[PDB]
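Report on the following structure.
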Amino acid sequence: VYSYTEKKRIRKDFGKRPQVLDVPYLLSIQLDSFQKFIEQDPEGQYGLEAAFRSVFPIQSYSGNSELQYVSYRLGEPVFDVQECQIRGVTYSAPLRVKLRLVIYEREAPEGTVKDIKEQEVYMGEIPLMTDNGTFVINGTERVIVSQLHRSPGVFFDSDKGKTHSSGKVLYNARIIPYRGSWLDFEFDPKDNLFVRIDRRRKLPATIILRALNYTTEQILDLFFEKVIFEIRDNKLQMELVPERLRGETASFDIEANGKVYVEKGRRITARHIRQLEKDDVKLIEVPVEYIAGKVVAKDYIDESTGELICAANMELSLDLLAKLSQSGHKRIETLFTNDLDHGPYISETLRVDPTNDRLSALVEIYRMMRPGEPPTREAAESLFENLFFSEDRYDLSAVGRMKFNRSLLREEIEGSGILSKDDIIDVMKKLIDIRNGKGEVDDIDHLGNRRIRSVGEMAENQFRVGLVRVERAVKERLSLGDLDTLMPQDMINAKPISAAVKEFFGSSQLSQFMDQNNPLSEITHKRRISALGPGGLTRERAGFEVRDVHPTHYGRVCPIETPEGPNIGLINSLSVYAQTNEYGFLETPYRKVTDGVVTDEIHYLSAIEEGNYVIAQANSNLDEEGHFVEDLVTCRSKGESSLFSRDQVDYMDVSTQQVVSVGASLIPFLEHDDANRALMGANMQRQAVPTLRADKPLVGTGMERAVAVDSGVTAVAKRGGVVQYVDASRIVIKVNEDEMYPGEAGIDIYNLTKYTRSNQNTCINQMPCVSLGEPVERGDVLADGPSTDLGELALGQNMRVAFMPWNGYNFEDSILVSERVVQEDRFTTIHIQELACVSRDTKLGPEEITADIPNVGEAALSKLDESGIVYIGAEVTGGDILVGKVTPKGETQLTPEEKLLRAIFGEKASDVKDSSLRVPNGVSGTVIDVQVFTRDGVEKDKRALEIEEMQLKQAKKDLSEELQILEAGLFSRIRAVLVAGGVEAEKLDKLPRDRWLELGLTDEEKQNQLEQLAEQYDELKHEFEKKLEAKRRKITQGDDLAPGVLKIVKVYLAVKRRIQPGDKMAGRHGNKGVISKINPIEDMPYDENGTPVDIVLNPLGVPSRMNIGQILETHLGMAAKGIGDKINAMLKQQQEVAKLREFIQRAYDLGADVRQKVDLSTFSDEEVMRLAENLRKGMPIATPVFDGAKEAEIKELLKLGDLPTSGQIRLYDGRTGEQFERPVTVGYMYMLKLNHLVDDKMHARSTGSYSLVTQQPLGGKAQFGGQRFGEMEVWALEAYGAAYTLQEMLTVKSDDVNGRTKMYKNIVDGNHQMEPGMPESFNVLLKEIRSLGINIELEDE
Amino acid sequence: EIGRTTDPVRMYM
Amino acid sequence: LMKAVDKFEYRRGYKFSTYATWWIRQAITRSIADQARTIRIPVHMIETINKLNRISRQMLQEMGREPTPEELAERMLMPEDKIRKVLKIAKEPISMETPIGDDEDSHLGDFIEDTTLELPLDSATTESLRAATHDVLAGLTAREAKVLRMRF
Amino acid sequence: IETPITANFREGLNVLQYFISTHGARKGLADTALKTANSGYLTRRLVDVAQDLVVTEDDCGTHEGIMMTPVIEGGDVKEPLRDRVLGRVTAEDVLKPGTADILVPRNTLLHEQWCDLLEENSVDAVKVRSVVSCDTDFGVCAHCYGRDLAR
Amino acid sequence: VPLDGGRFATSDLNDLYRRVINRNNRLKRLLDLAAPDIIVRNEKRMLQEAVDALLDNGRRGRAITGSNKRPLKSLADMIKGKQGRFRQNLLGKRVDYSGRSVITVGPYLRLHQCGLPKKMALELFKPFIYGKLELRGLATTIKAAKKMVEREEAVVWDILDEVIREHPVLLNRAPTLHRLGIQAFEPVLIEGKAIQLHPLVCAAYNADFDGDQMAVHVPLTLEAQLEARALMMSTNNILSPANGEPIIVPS
Ligand SMILES: [Mg+2]
Ligand SMILES: [Zn+2]
């Protein structure tokens, strides 16, 4: 039940909760995004097909001319990934688009096409994503980070009394389209509705409604209810809907059928309401004074003179009703408005609104949009149409339409991309209802209102922008075009598409250099979510509501993996099980739970659907039946957690690791550490640099295998088989018979990547982990990449640490390291840097790479050959010359007394100037690679010829070896298929190889007996010849360099760096420290067996930081090292194998109801011995994040070992020999070396170069510059009495041109005195101020 | 309508 | 347009727009070629650059990808060096205040050093050489020192 | 939240309690990030307003002062009078607690010995000079300032 | 100035001046050619706008964009801002004779001394070494002294030990919250690349040993050396200026 690669070293698991869901692929997001970006979709859906179909067909200005799209194709890349990396070019593929131009007949709207023109055009280049989800832009590897932004739709805010002193809430609404202009609705303290467009000056909300071809009466009908008042005897007999007497204060008497239902001062209650409903009362008696505030609905005109008796939306009074009733009106309707439920804000807005009709509304909108311009009817109509009702300027794509419909409680999820009057009215009514009280506002921090935008979507948007920029030009050209004189190629330019794609992929905030110094760092970068970039937020413009974790983040976003500093909470990281919905939302797996049984069916729920149900907790007890042991289960319903019944549970958590990310899932005993320390340790875990040798983490979590396999730093076997050949740079696999195609030579060849430099100047190397003849299977690891051993992740080393103070050498956070650590080279790293020498052309003459450097001794160029290039493998130090170069120098100057010196010495001035490339000071190493690039038309030198010859020989050798490997496999298959059917007994083998296949003796039944082979041989030979020709052509061809340069020489140096005081080291629980000293072996504390300790740590940092995880991991590592020591001693005594089997079985069976089951009765003796030899250095232990081992289990393991149960032993001082009181905790725990190397930070300067505009020193460590003396330092010196120090700091050492040289001459002469002079910065400021109309000067008196 | 603008393009138009 | 109005003739029967368009476009193009670059380039060289760019674009569209400067000489009529010089002509200069990422809020102008300054080590060597030559010239006879000082 | 965390760091916290604690950790980190940015601006504004003040005289010859009393809020004293009087010069001559004899003179510097004597005698409230009442033009005198509380 | 590679770098003032000059020339030509009143007014308005944008861009109307995307920088922009001349180049300035590296503990040190790497001190006290070598007669010329220092003979170390015997230095941490952010110490030559700092001044410096760095400054003149010895010496300031309490207490 165990794979061959797993039987080598089995990690003990202490988990208890069974696993039901496997960990998905950690790099699926980028692959899926790119595969949705580019793929042949036979539909009008997402992609280039989409883009093309969005623009084409492009029709002319009604000239019976249109260029119509047909199909698109992608070409083969010119270079591969390695060649692109070497040449510093972009790994992309040509784009081929097949267009068609059709010209109709003259004076015929639907006439047959006069001509048809079909051609194929080339439209830019598209970069291709590598197999590891990365891109190559210019020789380097870049990773695009996914963006999180607000989802399109409509949202409602609350603004709980912040902009007003009275604390009144002002609700508002906002519509955010995917592409277009913004529409805003808001309230005011005077209960009026206002509308804003693109955050411009606010206008009354009725202006747009009037501009929507809507009259006052229609607006009142839409936004208000109608009550009809009659005119019978009494004339005061209005209908009475029963539900219209709720929530208001009574002011009069209501009577029906001669019954006084409610007396004066009495309130209509539910009893009165039900009494009226039972009585079916419709007509009631009302006093004449009740109609004082009523507002008429429509307008009434006289029949005699046609005069407007009363206009719409005006107060009705006694005189008005008398006037409209003496004219012969019998039916009057008003508006039913309350004071707490039906607010009359529409009437107030209409009263405020000064516009009259559609024309006035359009004029006002045009004036607001374009102030200072005289309005025109056509211009205003076009502007209004284009604002929100044009498909070219407004986009409401599927996600936005779906959000709009969901917020509006519609029934359809699809619609049009433009807005509508119905939609605007619905939003206004929803806002009115929210103001009234029914409904709730939305929160912008909800994960259901935030969408994820990916690289495929961004590339599609860029391509669409380029396509519309091109279609504008094609329309402009076709406006004055012709019919039979142009081809469908002149109107298409690939320049704007190429420029757009190049700028997007090279200069963007989401396009960043990949951090390739750790497989964990590489896998973390591709799973990063950022809220910055174009269309997002800004680091200084954000507040607090977006910088804090939300309850919706459970299972989707890791709460503890975010950088600390200016951008905290905006660079969050994706969790392990998080996925992306169809519309771009986040969702997490869940287990469906029926009435009593927790089933094994997995369901994916978004943030909106999660709140509807109630989800149980991962750590729930169940005994092989799906029923909960306890009658009550702790569950979370809606953002809160409380006790729930057994039968009320709807869903259960998949696993305990779904709440954290992959980086945070690799910290053992995480629940025992503080959150800040866990976050710091997660942030520091990806900064580790690979060491010379990495074995394994003694205490892990089990995700190391997944992290190593998912990253591309290792080599995985595509097909199972038996290893045929093993080498340090090649692995050959013979494929199994049942796992290979009917006819083909089945042999897998893997080429390992040797020493290469990464983006952080580290070392990348692959080493084989298999032997000769070892069976392999699918998914087995064949080669180990950096920071990986046996297909497991190993960031650092495990060390024997002790917790005690040692003479103040670990005072605050310092780490004391023994000499044996640096003696054994346990923390030694390899670094590789590249240096380039550029030979350009000058007006005085071209430069040379000759080796006759003037004024250079012979011993200073012994490492250079006759061509002036250093040898490969030469040891060089600081100041050593690598490549010699000279530049022309003509008649610079001759100062006096130099002519006299030359006359005395008879010396000639050098014609050339030394500009050779030399090793930087303070660094040493070895030359391992030299590359020479030369421009076309320039004769190559001896080194270039030798490099070309070596490259041709290597290419021919590789091609021939792979060809003969293929042929050997093919002939082995020939022999096998022959022997299987229709063979001679011992005669076909004696046939020569050229003709052995030339038999077909019995293809009678075995058609392919030789049939499937000769064709294979033929294609193999032909492809070998063609590839040889193409490769030699590519090698022999010239290079393409920038104008002005002739040759470029690149030198690679390998630097081996050892550990030293000042380096930074850290663990996995957020503890860090700088090495202070390196004590001898005899000075380190030792135990009763004489074994010294390696690391000494300060116990003073444990209680304040509150992280017991380090102590627990120390105890676990000590137990594992005791077990490993016992195993090693038993192996050294080599008594038998039964004892080893029994001990290993006991060790693997120790625990308490552990899910892992290991049985050694099915293991062979050879496998048992191999496992025992692999377990010599300690048995690995897997600690699940929230299901790890317990203190009781640790004590049980320690008791299984010979170590004391308390975990503390007795130590002796190596200096004095006397024992230490208060026994010291000693154990093993994992250590990491962060790349904060001291030799990369030390810098010093005395004199150097100065800036151009202001004569001041330059930056830091790049131009050999000095430190900056700031305002705080000036204030400190002013608080002190160091006036002279301040003066010499800000005049002589910085600005005074004569001051600095005078001080230098005085120091050389031995006089410590200075002249203050005048700073050049003040003169520059004076000149700058004088350049204005301001006169400033210094007077002398 | 003599003002309320800053860009000279509008005034030229 | 004013220049075209100064020379318009209505006896030909053609409308004024046809005659004015040529003058307007000529003036606009001349102004663009004259005062649209930091470094002035003559009209003939601007026309040569435009023709080279148009050819290159046409050949890229027709053939499939970017060509080589050597191959442009076959298409055009050039000694294969004028095209190289035109390509080697510097583009518009980079802004001094352009930023480079964050870089602690620093621009491109903070990394340019003056090369016209002399080192203090050089100044001290010069002073020492002057003192040494004065001391050596004091030892010689007065007439020899005078004639040397006069010659050099 | 009405439900507290009943597990300590020695035992194993669960996902719910860890997720709850993450909120406080992030709030603390944001507050720490913003406090430095606010304090820098405040310190700059405070430095730039009083950068021209320099002691220029030795004794301005004034008689004004500030009445110094212990801080009482309605309970236990949070600021003994020794702290607010040590290192200052007295504006007027101190009298005996019983108003019988002349105590320490006017223009003396109250060191630890004087403070111990005042404590022993149980003096209620001594008045001292201050820089706001200094008569020196364009600066302050040494006597009004008192003593530098660093030497 | 010509940039390395055959390219050039320019400031926005050149482009503003170019614009102004070109518009003035066009206005002169139009005045000479008796242009219509509307065209003359348009040219005058363009000239006013160009001068206004040269003097202060973005103040009167919309800012004029630069070469590609960003707006131009004006004289007022150079004068103002945190990156202006007053704050960035006149109140605080980069200085020579400075160095920085990582700090360590070195508990054996005394209160008035610190640890200094040999390479940092050799790089800092270059003129002093040159002068001492010239005075001792070991090096005939300053060039010979420089060659001997580059070769790192056995006598330059003795010269450095002689010159660093009683020459204080200045140590500063990048946040200078109070007066005690800069102090003076007496260098001790040590092997390595890390500075050792006395544990007692750690609380005053508000510094730790988890990757913190500090800067080094060398007083040049006699008066500066004497001021650093008499006022900024660590042993001379043990009491906090804020309150009269000790500040070098063990933690
Ligand atoms: Mg620190
Ligand atoms: Zn005073």
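Heads up, chain A uses Swiss-Prot numbers, so what you see runs 2-1342.
Cβ coordinates are placed from backbone N, Cα and C, and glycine is handled just like the others.
According to Swiss-Prot, the mutagenesis experiment A:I561 to S carries the annotation: Resistant to antibiotics salinamide A and B. Mutagenesis annotation in Swiss-Prot: A:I569 to S, described as Resistant to antibiotics salinamide A and B; the structure shown retains the original residue. Mutagenesis annotation in Swiss-Prot: A:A665 to E, described as Resistant to antibiotics salinamide A and B; the structure shown retains the original residue. Under its mutagenesis annotations, Swiss-Prot gives A:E813 to K the following note: Disrupts the enzyme's active center.
Positions of the features from Swiss-Prot, shown on the structure.
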| residue | record | DSSP (3 states) |
| --- | --- | --- |
| A:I561 | mutagenesis position | coil |
| A:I569 | mutagenesis position | coil |
| A:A665 | mutagenesis position | helix |
| A:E813 | mutagenesis position | coil |
A:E813 (mutagenesis position): tally of other CB atoms within 10 A of its CB: 19
Entry from the mutagenesis positions list A:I561, A:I569, A:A665 having the most other CB atoms no farther than 10 A: A:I561
Cα-nearest neighbour of A:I561 (mutagenesis position) within the listed mutagenesis positions, A:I569, A:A665, A:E813: A:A665
Cβ-based proximity (under 8 Å) of the mutagenesis positions A:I561, A:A665, A:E813 to chain D, or none: A:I561
Between A:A665 (mutagenesis position) and A:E813 (mutagenesis position): CA-CA distance (Å): 27
A:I569 (mutagenesis position) and A:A665 (mutagenesis position), Cα-Cα, nearest whole angstrom: 17
Against chain E, in sequence order - mutagenesis positions A:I561, A:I569, A:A665 with Cβ under 8 Å: none
